[PDB]
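Peer 1: Take a look at this one; I'll ask things after.
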Amino acid sequence: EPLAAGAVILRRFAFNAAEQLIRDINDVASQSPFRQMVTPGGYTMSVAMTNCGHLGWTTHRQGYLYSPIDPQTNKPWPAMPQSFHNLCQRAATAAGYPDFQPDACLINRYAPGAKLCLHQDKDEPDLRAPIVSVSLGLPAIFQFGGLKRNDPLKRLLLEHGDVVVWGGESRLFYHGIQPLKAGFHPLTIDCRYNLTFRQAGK
DNA sequence: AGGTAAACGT
DNA sequence: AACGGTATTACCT
Ligand SMILES: [Fe+3]
């Protein structure tokens, strides 16, 4: 019944911290606005994204990249809010990763219908560090697979405040998000947000 | 030699 | 609509 080797779900872990997290998402986005990024192959992603911390994930003509600069504003990504950093540290510790030091937080916003096709997180050079993923707002179905794309999927509803952590043996597992169902949430109104914490540099 | 990118039909 | 083809290649370093 645990998610996977090295992976855990902490249901409602961030529920108490959620209102402050959402205030800080709005602050981050007031500086580096949400944008829907374009893949190298030229398709616009359905998820809108921004980043905070020292490195932000971005698409480019040439591929994917972690960059210290927001290519839309040409300014550094906003500093990682202390509320984000503290929640991440607490969740990582609860999940068995007490030494995790993230330097990058990708903020995803899902409107109805928005999805993330099954992929691997592998843009980070240090594979030893876990990924911490915080869900806020509307619920979504998270796919969590194996090392091969065709490995059987677990499908888990992620609700407001749920935190998922993966690392170690499951660090490179395929995962994704199924198209978001429309709904109402009193804190986010009509969307889902996700915070994904990584150590993207040295 | 390796790593990268991937988001339509059944 | 869950599953899997496609990158079975074309480019970089
Ligand atoms: Fe991911």
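Residue numbering for chain A follows Swiss-Prot, covering 13-214 in order.
Header says: X-ray crystallography, 1.6 Å.
Cβ from N, Cα, C; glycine included.
Below are the features I grabbed from Swiss-Prot:
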type: MUTAGEN; residues: A:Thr51 to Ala; note: Slightly reduced activity towards single-stranded DNA containing 1-methyladenine. Reduces affinity for undamaged DNA
type: MUTAGEN; residues: A:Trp69 to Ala; note: Abolishes activity towards single-stranded DNA containing 1-methyladenine
type: BINDING; residues: A:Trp69, A:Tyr76, A:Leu77, A:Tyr78, A:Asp135, A:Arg161; note: substrate binding site
type: MUTAGEN; residues: A:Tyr76 to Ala; note: Reduces affinity for damaged DNA and activity towards single-stranded DNA containing 1-methyladenine
type: BINDING; residues: A:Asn120, A:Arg121, A:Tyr122, A:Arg204, A:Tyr205, A:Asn206, A:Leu207, A:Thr208, A:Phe209, A:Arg210; note: 2-oxoglutarate binding site
type: BINDING; residues: A:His131, A:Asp133, A:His187; note: Fe cation binding site
type: MUTAGEN; residues: A:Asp135 to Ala; note: Abolishes activity towards single-stranded DNA containing 1-methyladenine. Alters substrate specificity, so that the enzyme gains activity towards single-stranded DNA containing 1-methylguanine
type: MUTAGEN; residues: A:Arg161 to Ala; note: No effect on enzyme activity. Decreases affinity for damaged DNA
Peer 1: Tell me which recorded positions (A:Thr51, A:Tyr76, A:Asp133, A:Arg161, A:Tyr205, A:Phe209) have a Cβ under 6 A from ligand 1; sequence order is fine.
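Peer 2: Only A:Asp133 meet the Cβ criterion.
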Peer 1: Round to the nearest Å and give the CA-to-CA distance linking A:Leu77 (substrate binding site) with A:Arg161 (mutagenesis position).
Peer 2: 22
Peer 1: Determine the minimum-neighbour residue: among A:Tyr78, A:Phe209, listed as binding-site residues, which Cβ has the fewest other Cβ atoms within 10 angstroms?
Peer 2: A:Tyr78
Peer 1: Would you give the longest CA-CA distance, in whole angstrom, between residues of A:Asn120, A:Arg121, A:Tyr122, A:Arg204, A:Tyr205, A:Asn206, A:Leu207, A:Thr208, A:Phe209, A:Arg210, the set recorded as binding 2-oxoglutarate?
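Peer 2: Of all Cα pairs among the recorded 2-oxoglutarate binders, the widest measures 20 Å.
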Peer 1: By a 10 A CB contact count over all chains shown, which of the recorded positions listed here is most packed: A:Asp133, A:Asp135?
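Peer 2: Buried the deepest by this measure is A:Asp133.
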Peer 1: Would you count the other CB atoms within 10 A of the CB of A:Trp69 (mutagenesis position), including those on all shown protein chains?
Peer 2: 22
Peer 1: I want to check the contact list for A:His187 (Fe cation binding site): same chain, sequence separation of six or more, C-beta distance under 8 angstroms. What comes out?
Peer 2: A:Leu130, A:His131, A:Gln132, A:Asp133, A:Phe154, A:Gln155, A:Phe156, A:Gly157, A:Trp178
Peer 1: Could you give the Cα-Cα distance between A:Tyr78 (substrate binding site) and A:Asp135 (mutagenesis position), in whole Å?
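Peer 2: So the alpha carbons of A:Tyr78 (substrate binding site) and A:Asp135 (mutagenesis position) sit roughly 8 Å from each other.
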